[PDB]
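Data block below; observations after.
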Amino acid sequence: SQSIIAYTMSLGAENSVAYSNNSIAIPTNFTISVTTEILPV
Amino acid sequence: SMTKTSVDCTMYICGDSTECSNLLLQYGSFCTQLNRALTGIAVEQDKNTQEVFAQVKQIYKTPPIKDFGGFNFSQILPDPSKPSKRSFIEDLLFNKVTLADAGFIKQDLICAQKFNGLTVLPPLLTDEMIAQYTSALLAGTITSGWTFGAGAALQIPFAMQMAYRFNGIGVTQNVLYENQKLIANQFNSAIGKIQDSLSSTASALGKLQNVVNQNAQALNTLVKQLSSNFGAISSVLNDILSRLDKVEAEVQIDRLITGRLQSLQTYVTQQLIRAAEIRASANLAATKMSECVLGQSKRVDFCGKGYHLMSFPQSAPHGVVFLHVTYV
Amino acid sequence: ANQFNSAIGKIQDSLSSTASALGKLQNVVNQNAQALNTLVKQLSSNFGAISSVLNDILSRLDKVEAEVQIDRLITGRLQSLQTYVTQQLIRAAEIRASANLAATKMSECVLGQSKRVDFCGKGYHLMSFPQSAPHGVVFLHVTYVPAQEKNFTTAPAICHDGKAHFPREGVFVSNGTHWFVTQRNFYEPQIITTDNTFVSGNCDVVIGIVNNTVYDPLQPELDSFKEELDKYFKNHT
Amino acid sequence: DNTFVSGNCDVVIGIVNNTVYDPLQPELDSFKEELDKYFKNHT
Ligand SMILES: *[C@@H]1O[C@H](CO)[C@@H](O[C@@H]2O[C@H](CO)[C@@H](O[C@H]3O[C@H](CO)[C@@H](O)[C@H](O)[C@@H]3O)[C@H](O)[C@H]2NC(C)=O)[C@H](O)[C@H]1NC(C)=O
Ligand SMILES: *[C@@H]1O[C@H](CO)[C@@H](O[C@@H]2O[C@H](CO)[C@@H](O[C@H]3O[C@H](CO)[C@@H](O)[C@H](O)[C@@H]3O)[C@H](O)[C@H]2NC(C)=O)[C@H](O)[C@H]1NC(C)=O
Ligand SMILES: *[C@@H]1O[C@H](CO)[C@@H](O[C@@H]2O[C@H](CO)[C@@H](O[C@H]3O[C@H](CO)[C@@H](O)[C@H](O)[C@@H]3O)[C@H](O)[C@H]2NC(C)=O)[C@H](O)[C@H]1NC(C)=O
Ligand SMILES: *[C@@H]1O[C@H](CO)[C@@H](O[C@@H]2O[C@H](CO)[C@@H](O[C@H]3O[C@H](CO)[C@@H](O)[C@H](O)[C@@H]3O)[C@H](O)[C@H]2NC(C)=O)[C@H](O)[C@H]1NC(C)=O
Ligand SMILES: *[C@@H]1O[C@H](CO)[C@@H](O[C@@H]2O[C@H](CO)[C@@H](O[C@H]3O[C@H](CO)[C@@H](O)[C@H](O)[C@@H]3O)[C@H](O)[C@H]2NC(C)=O)[C@H](O)[C@H]1NC(C)=O
Ligand SMILES: *[C@@H]1O[C@H](CO[C@@H]2O[C@@H](C)[C@@H](O)[C@@H](O)[C@@H]2O)[C@@H](O[C@@H]2O[C@H](CO)[C@@H](O)[C@H](O)[C@H]2NC(C)=O)[C@H](O)[C@H]1NC(C)=O
Ligand SMILES: *[C@@H]1O[C@H](CO)[C@@H](O)[C@H](O)[C@H]1NC(C)=O
Ligand SMILES: *[C@@H]1O[C@H](CO)[C@@H](O)[C@H](O)[C@H]1NC(C)=O
Ligand SMILES: *[C@@H]1O[C@H](CO)[C@@H](O)[C@H](O)[C@H]1NC(C)=O
Ligand SMILES: *[C@@H]1O[C@H](CO)[C@@H](O)[C@H](O)[C@H]1NC(C)=O
C-alpha cells in the first residue's frame, strides 16, 4: 500500500497566540534540555 | 539567496551534435564536476532561505482585535485583499527589485539563455511561504515578545513588552508608561517614513538589485562566449560540421570545446565565489533574525544605529529587510 | 539535576539510533574523498592524445611526434589540478568560516554564558560542553526552556494612594481576586510591597493602571511597637 | 538589605545556620530606650 506522494509543504503547525491587552502567560515549570550542535572545524 | 542555475554542459558546449559529444567525452569527468558544483550552489540557496526564515516551527497569527496600546503595525502585517498574503511594505519591495528569470514555466534575453542549455530552477520556498514565515515571526514578536524564540509563545500586552524592552536598555519601565502615547506616535510616524522612503528612492534596495544584476550579467557573459571562435574557422558548430570532413572538423571542434569548457569553468568558479558571499550574508541575516527579531540585542550597532528595542522582518526578492526599532 | 541527567541520556540514545546526526561532518569527509577520486579519474582521460597512458605515448612515438601527444596530456592534466586546487581553496574558505564560528561558540557558550538568542541552542542558555569529533566539534548546549504556562490578568502599574507603583524586577499578575509580583520567567508570586515595587507619578497618566493595596513592611512593625507603647502607658496609669 | 527570603530551611541542600541582621531593629530598640527614659523620668 506504499507509494510516492507529492504535496505542497506545510510551514508549521497552525497557532493563534491568545493575545489580549491585559493577559499574560507565565511558566509555572521548566524543562532543562540538552541539544547537540555539530560544526566542521 | 541568489538564482539557482544549472547548465547542461553537453548542450552548452556541443548543442545537439553527436560528433562533438564524442570529442567532449575525451575530457573525462569535467562536465559532471561542473554540474555537481552548480547543484551544490543550488541546494545551498534553500539551506540559506530556510536558515533565515524558518526560525519558527509554528505559524502564529495576529488577533482580530489590534489593541497593541496605540502602536500601529497595519503597514507591516499581512493584507488579506492581495492574492498573496504579502504586507504593505513587502509589496513595495517586490516592485523595487526588478527580477529576471524566476523559472516559472517557459512556453527576449531569458529565452536566448534557456535555449542554450542554461536553465533556472525554482526556489523550494515560494514567495507566499516566505511571506507566511515572515508573518509568523512578526506575529510572535507583536504578541509574545522574545519568548516564542526560547520556547512556547507566551502572550504579553504590547505596552508591557515595550516596558521590558526599555528595561533592557537601562531606561526604567515607568518612562514608557508615562510617555506611551508619544512613543506610539513616534513609532507610527517612523513606520510612515519607511513607506515614503521606499516610494521615493530607487537605490535603497541596491544590495539586492546588485545580486540579481550579477546573476543576469554572468549568464549573459556565458551566452556571449558562444559567439567566440577561439581560433576555429567559425564559432557555429554546425558550420564546422557542414564544411569539413571528420579529420579536419575534429581539429576545429576541439578549439570550440576547449574554449567553451574554459568558459563554463570560469562561470562556475565565479558562481562558487558569489555563493560564498551570499552564503555569508545569509548566515548574517539568520543571526540578525535570531538576535534582533526573536530577541533584544545588547550588541551595539548590530540591530541598527541606536539602543535596540525590537526588529520586524520583511521578505524581499532574494533577500530580507529588517525594520530595526531603536531608542535614540 | 534529574532533568539534566535524563537529557544527557537522550544524547547517547540519539547518537546510538540515527546515522544522519553527524551529516555536517560526514559531508566534509565525503567531499574530500570525492574530490581526490575525481582528480585520480582524470588520469584515465585522453584529452585528445592517442592514449591516456604516458608510457604508451613514449613507447610508440619518437620525440617530435610524442611531444605533440604529451602536451595534450600535460594541458588537460594541469587544468585538472587547477580545478582541484580551486575547489579545495573554496572549500577551505567554508571550513574556515565554520571554524571561526566554532571558535566563537567555544568562547561564548563554553568559556561563558550567552545572552545571544539561539546562538547556544534553542532556549535560554545556561552552559555548553564541548566534545571532539573527527574533523569537527560537537557542542552539548544546556538550555532552560519554560514549560507549563498559566494565563493571568496583568497591569502595567498599581494605584495605591494617589501614586503609581511599578515592579522593581518582575511583573504584576492576578489570579482573578488578588494581585502579586512575579519574576517574568517563572511563576513565583509575592505580595505587592514597597520592597517589591517603586513609585513614579500620580495614577492619571498610565493607561491601564489598576487599584490595589501596596504593603509597607515598616507599618506593622511601627504598629506592633504602638501596641507595646500603649501597654507601657496603660500599665503606668 | 543584602539578602532576600524564599521558603523554609528544609528544601535547600547545603544551607547553613547564621544570624541575619535587620537594620530597622537597633533603630526601633534605640527608640525603645528613648521611650523608656521618657516613661522613667515622667514617673
Ligand atoms: C515540573 O515538571 C516535572 C517534569 O519535567 C515534574 O516532574 C514529574 O512529577 C510527576 C509527579 O507530579 C512524576 O509522575 C510520576 O509520579 C509517581 C512516581 O514518582 C507516580 O504516582 C505517577 O504515576 C508518575 O509515574 C514524574 O515522573 C516527574 N518527572 C520527573 C522528571 O521528575 C514536576 O513535578 C513539575 N513540577 C511542578 C511544580 O509542576
Ligand atoms: C493604522 O495606520 C494606517 C495607515 O496610516 C491607518 O489607515 C489610514 O486610515 C486613514 C483614515 O481613514 C486613511 O485616510 C483616508 O481615509 C479615506 C479613504 O477613502 C478618506 O476619506 C480620507 O480623506 C483619507 O484619504 C488612510 O488612507 C489609511 N491608510 C491606509 C494605508 O489604509 C489606520 O487607520 C491606522 N489604525 C489605527 C487603529 O489607528
Ligand atoms: C488567588 O490567590 C490567593 C492567595 O493564594 C488566594 O487567597 C487565599 O485562599 C486561601 C484558601 O485557598 C486562604 O486560606 C485561608 O482560608 C480560611 C480563612 O478563614 C482558613 O480555613 C485557612 O486556614 C486560611 O487562613 C487565604 O487566606 C487566601 N489569601 C488571601 C490573601 O485572602 C485566592 O483563593 C486565589 N484566587 C483564585 C481565584 O484562585
Ligand atoms: C481607583 O481608586 C480611586 C480612588 O478611590 C477612584 O477615584 C474616585 O472615583 C470616584 C468616581 O469617579 C470619585 O467619586 C466622586 O466623583 C465626582 C467628584 O469628583 C462626583 O460627581 C461623585 O458624586 C463622587 O463624589 C472619587 O472622588 C475619585 N477619587 C479620586 C481621589 O480620584 C477610581 O475611580 C478607581 N478606579 C478604578 C478603575 O477602580
Ligand atoms: C540549624 O538550626 C536549627 C534551629 O536551632 C536546628 O534545628 C534543631 O535541631 C535539633 C536537633 O535535631 C532539634 O532538637 C530536638 O530534636 C528532637 C525533637 O524534634 C528531639 O529528639 C531532641 O531531643 C531535641 O528536642 C531542634 O528541635 C531543631 N529545631 C528546629 C526548629 O528544627 C538545626 O539542627 C541546625 N542545623 C545545623 C546544621 O546547625
Ligand atoms: C489562555 O486563555 C485562552 C482563551 O481566553 C480565555 O477564554 C475563556 C474561556 C476563559 O478561560 C478566560 O479565562 C480567558 O479569557 C486560551 O485559548 C483557548 O484555548 C482552547 C484550547 O485549549 C481553544 O479551544 C480556544 O479556541 C482558545 N481560545 C482563543 C481565543 O484562543 C488559552 O489556551 C489559555 N492558555 C492556556 C495555557 O490554557
Ligand atoms: C482593553 O480592551 C477592552 C476591550 O476589549 C477595553 O474596554 C479596555 O479599555 C482596554 N484596556 C486597556 C488598558 O487598554
Ligand atoms: C508594669 O509597670 C511596673 C512598674 O510600675 C513593672 O514592674 C511591670 O513589669 C509592668 N508590667 C507590664 C505588663 O508592663
Ligand atoms: C559535601 O561533601 C561532604 C563529603 O566530603 C559531605 O559530608 C557533605 O554532606 C556535602 N555537603 C553538601 C552540601 O553537599
Ligand atoms: C524630664 O521631664 C521633665 C518634664 O516633667 C522635662 O522638663 C525634662 O527635660 C526631662 N528630662 C529628661 C532627661 O528626660
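Going by Swiss-Prot, the residues shown for chain C are 924-1160, listed in order.
Technique stated in the header: electron microscopy, 3.1 Å.
Placed from the backbone N, Cα and C atoms, the Cβ positions cover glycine too.
Cβ neighbours within 10 Å of C:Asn969 (variant position), excluding its own Cβ and spanning all shown chains: 18. According to Swiss-Prot, the naturally occurring change C:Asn969 to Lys is described as follows: In strain: Omicron/BA.1, Omicron/BA.2, Omicron/BA.2.12.1, Omicron/BA.2.75, Omicron/BA.4, Omicron/BA.5, Omicron/BQ.1.1, Omicron/XBB.1.5, Omicron/EG.5.1.
For the natural variant C:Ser982 to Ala, the note given by Swiss-Prot reads: In strain: Alpha/B.1.1.7. In the three-state DSSP classification, C:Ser982 (variant position) falls within a helix.
For the natural variant C:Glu1092 to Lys, the note given by Swiss-Prot reads: In strain: Theta/P.3. Spatially close to C:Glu1092 (variant position) yet at least six residues away along the chain are C:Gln1106, judged by Cβ distances under 8 angstroms.
The number of other CB atoms found within 10 A of the CB of C:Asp1118 (variant position), across every protein chain shown, is 16. One natural variant named in Swiss-Prot is C:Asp1118 to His, and its note says In strain: Alpha/B.1.1.7.
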*Go through the variant positions C:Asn969, C:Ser982, C:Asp1118 for me and flag any whose C-beta is under 8 angstroms from a C-beta on chain B.*
C:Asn969
*Integer Å distance between the CA atoms belonging to C:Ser982 (variant position) and C:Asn969 (variant position)*: 16
